[PDB]
Amino acid sequence: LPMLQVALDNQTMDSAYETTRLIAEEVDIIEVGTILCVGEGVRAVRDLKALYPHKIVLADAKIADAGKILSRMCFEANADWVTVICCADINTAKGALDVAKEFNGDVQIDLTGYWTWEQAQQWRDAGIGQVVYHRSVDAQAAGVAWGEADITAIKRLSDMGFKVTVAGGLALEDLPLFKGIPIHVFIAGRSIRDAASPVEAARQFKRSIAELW
Amino acid sequence: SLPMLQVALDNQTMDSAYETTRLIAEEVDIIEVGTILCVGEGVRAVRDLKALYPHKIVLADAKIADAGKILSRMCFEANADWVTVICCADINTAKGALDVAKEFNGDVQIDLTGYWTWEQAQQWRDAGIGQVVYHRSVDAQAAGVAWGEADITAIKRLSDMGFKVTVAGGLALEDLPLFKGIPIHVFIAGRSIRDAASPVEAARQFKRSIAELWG
Ligand SMILES: [Mg+2]
Ligand SMILES: [Mg+2]
């Protein structure tokens, strides 16, 4: 089944713990959001893995360069997975992946914004096995919806051999759009954190995934 | 004008960064809180460095990929002067960061590490972005990628489009003559200053060479 990842896009640890104390056991993957990486630094990764060592912890660093340095900082802090942003030089993805392998972790290419199918082939040739197909939250705020071109692009990525994570303002009602595609992970940030009942929000995601897959 | 000098603080902890700033704060124009220090320490690095050096321009090299308003506000509330947005970001990300920047009388640069297009550059100018960082990837540099003809051509084209151009990416003193005759706004040096036997003298050599090459 597709896994459920909660994005902790909080500015401080104590704000993040407001969410994790409700739903840590309701999800599969705990993401240290970019917001939290910037707010608190890599201590966020170390602290959350110590709290939830049985969960996969993703550091959503969106590394643009200095792949070896930034990945090593995240993996020394006990990250399982780290993200590299799609425009990074191929040697950045390669460097992050080499480090990831030392720690038995993995790298995902986050596909927010502008990238090309040629770059996607490069990531595959470099041994990248995961991508995050990601509607920009700012594009979302400007009225960009999920659409059929996204579905086509997700299937294409899956056919290239990537495990695909889907993200970007996902609500429960969006899940049927992706039906029939072997999605690796759905990310939910706001639709869990900001729900009247975060626990019900998470369980509904899992319920719906179970029905659909 | 002479190109200014920006020191990149790509340290993992504040104390490591202060080992550099206590030597060169007054030898450089812009203090960059490197991406590595943003990740190492969080946005406190911005707040703390601005408090030590309030008279200096402080740049947060956040390389914002999305959530432009949120991330830019965090940096500006920590008293940054400038923030970076990575070239691949959706145009609304750059716009959102700029909107926030104007509230704080700050500014946004687009960092041009990695893959981008000329069409994207026109969108940046149209949205009112006035600064770009022409950036050789440090990982590309480590795989042997040299400064080349195509870099001079693109920098010139960016300048002709109306951007002030910062040059960065493993910059060494001997690289500066490659850029002579182009109105570079800022040169960034990280390792070439931080890792020198004498950071003070390294910074001074950059300033001397700049004053010769652009004088
Ligand atoms: Mg995220
Ligand atoms: Mg930098």
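Swiss-Prot numbering applies to chain B: residues 2-216, in that order.
For all residues, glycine too, the Cβ spot is worked out from N, Cα and C.
Annotation comment: Swiss-Prot describes B:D11, B:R192 as substrate binding site. Under its mutagenesis entries, Swiss-Prot includes B:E33 to K with the note: Loss of activity. The Mg(2+) binding site annotation in Swiss-Prot covers B:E33, B:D62. In Swiss-Prot, a published mutagenesis experiment is listed as B:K64 to A, annotated 16% of wild-type activity. According to Swiss-Prot, the experimentally introduced change B:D67 to A is described as follows: 5% of wild-type activity. Quoted from Swiss-Prot, the note on the mutagenesis of B:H136 to A is: 5% of wild-type activity.
Here the features listed in Swiss-Prot are placed on the structure.
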residue : record                 : contacts (Cβ under 8 Å, 6+ apart)
B:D11   : substrate binding site : B:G35, B:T36, B:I37, B:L38, B:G191, B:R192, B:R195
B:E33   : mutagenesis position   : B:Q7, B:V8, B:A9, B:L10, B:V59, B:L60, B:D62, B:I189, B:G191
B:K64   : mutagenesis position   : B:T36, B:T85, B:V86, B:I87, B:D112, B:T114
B:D67   : mutagenesis position   : B:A90, B:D91, B:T94
B:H136  : mutagenesis position   : B:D112, B:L113, B:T114, B:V168, B:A169, B:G170
Original post:
Near ligand 1, which of the recorded positions B:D11, B:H136, B:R192 have CB less than 6 Å from any of its atoms?
Top reply: none
Subject >> Chain A, Cβ under 8 Å: which of the recorded positions B:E33, B:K64, B:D67, B:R192 qualify >> reply: B:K64, B:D67
Original post:
When the Cβ positions of the recorded positions B:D62, B:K64, B:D67, B:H136, B:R192 are compared with the atoms of ligand 2, which fall under 6 Å?
Top reply: B:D62
**OP:** Please compare the binding-site residues B:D62, B:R192 by how many other CB atoms fall within 10 Å of each one's CB, and tell me which has the fewest.
**Re:** B:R192
Original post:
Any idea what DSSP makes of B:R192 (substrate binding site), helix, strand or coil?
Top reply: helix
Original post:
DSSP on B:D11 (substrate binding site), three-state: which is it?
Top reply: coil
